[PDB]
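J.: Please read through the structure below; I'll follow up with questions.
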Protein chains: 2
Amino acid sequence: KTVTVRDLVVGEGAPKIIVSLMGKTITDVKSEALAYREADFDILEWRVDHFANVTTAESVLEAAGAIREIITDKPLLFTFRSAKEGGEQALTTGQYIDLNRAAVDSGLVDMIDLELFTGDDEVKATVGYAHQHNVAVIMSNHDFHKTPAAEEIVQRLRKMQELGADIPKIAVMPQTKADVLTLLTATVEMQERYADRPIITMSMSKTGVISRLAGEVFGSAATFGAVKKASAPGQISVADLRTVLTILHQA
Amino acid sequence: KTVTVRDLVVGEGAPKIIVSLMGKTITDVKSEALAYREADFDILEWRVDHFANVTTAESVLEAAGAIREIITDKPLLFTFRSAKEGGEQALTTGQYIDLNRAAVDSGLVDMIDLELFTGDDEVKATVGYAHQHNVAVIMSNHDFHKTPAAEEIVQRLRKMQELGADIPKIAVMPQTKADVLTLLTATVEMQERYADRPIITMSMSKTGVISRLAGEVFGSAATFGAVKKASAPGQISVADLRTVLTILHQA
Ligand SMILES: O=C(O)[C@]1(O)C[C@@H](O)[C@@H](O)[C@H](O)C1
Ligand SMILES: O=C(O)[C@]1(O)C[C@@H](O)[C@@H](O)[C@H](O)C1
Ligand code: NI
Ligand code: NI
Ligand code: NI
Ligand code: NI
Ligand code: NI
Ligand code: NI
């Protein structure tokens, strides 16, 4: 039903706020962590794919340690988003799995993101590896250009559950207003008929913004907001996001 | 596809906020108007079915006059919601039509609400009469038991346009979460396929609250908020409503 990471219970109450941190170097990461330190969010996602030379595990881990030193009371989600799913760089399957297992081993991260389309064998063994070390797994899938049919969105979320994800996650891009409703339809069907754990769903862009606010009623356990003044289309600031989620929760 | 009521342009920018004033006597009506001066909304709906002496035209017009003396800078919408459609009192078709014609004649109201299923002939004649006096017509339909199929909702909104409504309006009750999406789908399809003027849609109760907040993206031009108490299930406090509409508008 719920997933507890530290003191945070995902799948209960108002949806949780995730913010993404991007830095190319340890200095960039430190600067961002310091700017994020006082902001009101629940989970810090480190977008590792923006970091240079990720194949040097030690550099990555030094940066993870730096984040933990600065942001000490928020769960840390380690996410290498591959270029094929909108990320900044690509790694071989072996390198990607090695990177994630190194994060797990470090004891510095509370959760890792694993992409559904990495491959069943590798994904499932790494979920097992993360669990042995008390690290939670968000399994993810993204389509930055379009919205698949509701039935296919549900299928992907169900597959993530079958592969052992603690929290299935899907983000899709609407081309029309109807696509936003398609994503919400999939969220409702999944949460009502198949889900046995928290799920995260979102429809990107300004058009899909309602998907970031309607999680409590339709079934999304978390959403993403921005800390920076200058954000992107559909990225509500964390203070405003907290304001709206609280209004809906207390209504 | 816009309607101008005083300086307010409905169908443009963020959705407009309507609040309902409910008072039994002229004394209650004046007291509520005073309180409502301290709320932030765009259109004042007077729910005439809450008024006790509705069959005495002179009392009704005195009450309307009192509202106008207190709330001078907001368009006034005259609405007798029939018991049949979720209101507080029932009237014969003739009494209902004459009440609205009396409101039109007074020169005190900017808009009247006419229920779609009152009867085609009566509705068409009353719309013509309103227009002769430069009074706008919100044509309405309510289902407090269920959410008809999306196509039926669309056909009712289309019919309202055919009968000459300035702003078609429909409120339905969800029995499930998917029903909320059905209402939003009908809003989009009406907007895409047939709307040549603003429309107002809402899924009632707490379950449908998101429908009252997402009008800018899906096509609803106005939304109802509560000042002290709700005039229908699902309305949230007017200050919180404006806050959410603004955050979404800037997203
Ligand atoms: O990383 C994702 O899954 C995001 O959905 C990508 C993009 O949509 C951002 O605007 C979101 O804040 C987060
Ligand atoms: O907000 C609603 O659901 C309403 O039912 C909408 C409209 O019918 C108004 O006349 C009511 O006072 C409230
Ligand atoms: Ni609470
Ligand atoms: Ni170990
Ligand atoms: Ni396990
Ligand atoms: Ni593509
Ligand atoms: Ni604006
Ligand atoms: Ni006249």
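For chain A, we keep the numbers from Swiss-Prot: what you see runs 2-252, in order.
Determined by X-ray crystallography, 1.8 Å, according to the entry header.
Each Cβ is built from the backbone N, Cα and C atoms, and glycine gets one as well.
What Swiss-Prot records for A:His143 is active site, proton donor/acceptor. What Swiss-Prot records for A:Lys170 is active site, schiff-base intermediate with substrate. Here Swiss-Prot flags A:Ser21, A:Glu46, A:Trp47, A:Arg48, A:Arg82, A:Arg213, A:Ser232, A:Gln236 as 3-dehydroquinate binding site, drawing on experimental evidence. The mutagenesis experiment A:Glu86 to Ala is recorded by Swiss-Prot, whose note states: Very strong reduction of the catalytic efficiency and almost the same affinity for 3-dehydroquinate. A:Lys170 to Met appears in Swiss-Prot as a mutagenesis experiment; the accompanying note says: Abolishes enzyme activity and 1.5-fold reduction of the affinity for 3-dehydroquinate. For the mutagenesis result A:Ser232 to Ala, the note given in Swiss-Prot is Reduces enzyme activity 50-fold. For the mutagenesis of A:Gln236 to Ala, Swiss-Prot gives this note: Nearly abolishes enzyme activity. The structure shown keeps the original residue.
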J.: Sort out the sequence-distant neighbours of A:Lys170 (mutagenesis position) for me: same chain, 6+ apart, CB within less than 8 Å of its CB, listed by position.
T.: A:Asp114, A:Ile139, A:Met140, A:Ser141, A:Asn142, A:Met161, A:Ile200, A:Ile201, A:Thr202
J.: I need the nearest neighbour of A:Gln236 (mutagenesis position) among the binding-site residues A:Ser21, A:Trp47, A:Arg82, using C-alpha distances.
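T.: Minimum Cα distance from A:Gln236 (mutagenesis position) across A:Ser21, A:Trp47, A:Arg82 lands on A:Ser21.
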J.: Which of A:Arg48, A:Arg213 (the binding-site residues) has the most other Cβ atoms within 10 Å?
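T.: The residue with the densest Cβ neighbourhood is A:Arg213.
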J.: Work through the recorded positions one by one (A:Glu46, A:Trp47, A:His143, A:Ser232) and name whichever has its CA nearest to the CA of A:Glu86 (mutagenesis position).
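T.: So, of the listed recorded positions, the one sitting closest to A:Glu86 (mutagenesis position) is A:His143.
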J.: Does anything in the same chain, at least 6 positions from A:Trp47 (3-dehydroquinate binding site), have a Cβ under 8 Å from its Cβ, and if so what?
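T.: Correct list: A:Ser21, A:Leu22, A:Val30, A:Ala64, A:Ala65, A:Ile68, A:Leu77, A:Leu78, A:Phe79, A:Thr80.
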J.: Do you know which of the recorded positions A:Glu46, A:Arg48, A:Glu86, A:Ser232, A:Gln236 end up with C-beta under 6 Å from ligand 1?
T.: A:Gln236
J.: With DSSP assignments reduced to helix, strand and coil, which class does A:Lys170 (mutagenesis position) get?
T.: strand
J.: Roughly how many Å separate the Cα of A:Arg48 (3-dehydroquinate binding site) from that of A:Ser232 (mutagenesis position), to the nearest whole number?
T.: 16
J.: Return the single residue from the recorded positions list (A:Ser21, A:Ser232, A:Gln236) that has the minimum number of other CB atoms within 10 Å.
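T.: Checked A:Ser21, A:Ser232, A:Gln236; of these recorded positions, fewest Cβ neighbours within 10 Å: A:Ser232.
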J.: Under 8 Å Cβ-Cβ from A:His143 (active site, proton donor/acceptor), six or more apart in the same chain: what's there?
T.: A:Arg82, A:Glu86, A:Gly87, A:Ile171, A:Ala172, A:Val173
J.: In whole Å, note down how far the CA of A:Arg213 (3-dehydroquinate binding site) lies from the CA of A:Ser232 (mutagenesis position).
T.: 15
J.: Take the Cβ of A:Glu46 (3-dehydroquinate binding site) and count every other Cβ within 10 Å, whichever protein chain it belongs to.
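T.: Counting Cβ neighbours of A:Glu46 (3-dehydroquinate binding site) within 10 Å gives 21.
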